[PDB]
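Q: Structure provided below as structure tokens; questions to follow.
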Amino acid sequence: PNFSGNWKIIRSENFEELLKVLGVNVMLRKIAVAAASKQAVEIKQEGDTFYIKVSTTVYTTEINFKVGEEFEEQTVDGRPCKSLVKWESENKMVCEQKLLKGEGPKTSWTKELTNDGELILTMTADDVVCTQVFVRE
Ligand SMILES: *C/C=C(C)/C=C/C=C(C)/C=C/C1=C(C)CCCC1(C)C
């Protein structure tokens, strides 16, 4: 099954609460929530190799990984981490993150392709889960 495509966000829930856990002050949280409403995700999937480009109006980032192989990226609030993605089912994967330096909330993310053709991303910090839903452009 295939995540490849150009995805545009239709719903973003609990993102402010996630950023709050991660220590972001209120004005930056509000501006970040607004930036998230413009989020686009481009995915190229080849077997278990993924190329992902996530962008908003003024920023773009590339995430490249192979399932089961450690890689480096950043947490949501922007701290370098070591990440490891595993499948949880046919169309859902889970990424566990570990800070390269220092300490903080336990963070992770998941990506799921639903039977109805939506892409669901969750991002977690401790007890707080943000859910974002995308459809194909
Ligand atoms: C498989 C898809 C993944 C791993 C998507 C990750 C997306 C992010 C880490 C998005 C982060 C953003 C911020 C930290 C604030 C600016 C707006 C976002 C939503 C692009």
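The residue numbers of chain A are those assigned by Swiss-Prot, with the residues present covering 2-138 sequentially.
Each Cβ is built from the backbone N, Cα and C atoms, and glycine gets one as well.
Copied straight from Swiss-Prot:
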- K21 to A: Loss of ligand-induced nuclear import; when associated with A-30 and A-31 (MUTAGEN)
- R30 to A: Loss of ligand-induced nuclear import; when associated with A-21 and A-31 (MUTAGEN)
- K31 to A: Loss of ligand-induced nuclear import; when associated with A-21 and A-30 (MUTAGEN)
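Mind mapping these onto the model and telling me what they sit next to?
A: In the three-state DSSP classification, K21 (mutagenesis position) falls within a helix.
Around the Cβ of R30 (mutagenesis position), the same chain contributes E17, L20, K21, each under 8 angstroms and 6 or more positions distant in sequence.
For the recorded site, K31 (mutagenesis position), the DSSP three-state label reads helix. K31 (mutagenesis position) is surrounded by 13 other CB atoms, counting those within 10 A of its CB over all protein chains shown.
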Q: Taking the Cβ of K21 (mutagenesis position) as centre, how many other Cβ atoms lie within 10 Å?
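A: Other Cβ atoms within 10 Å of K21 (mutagenesis position): 15.
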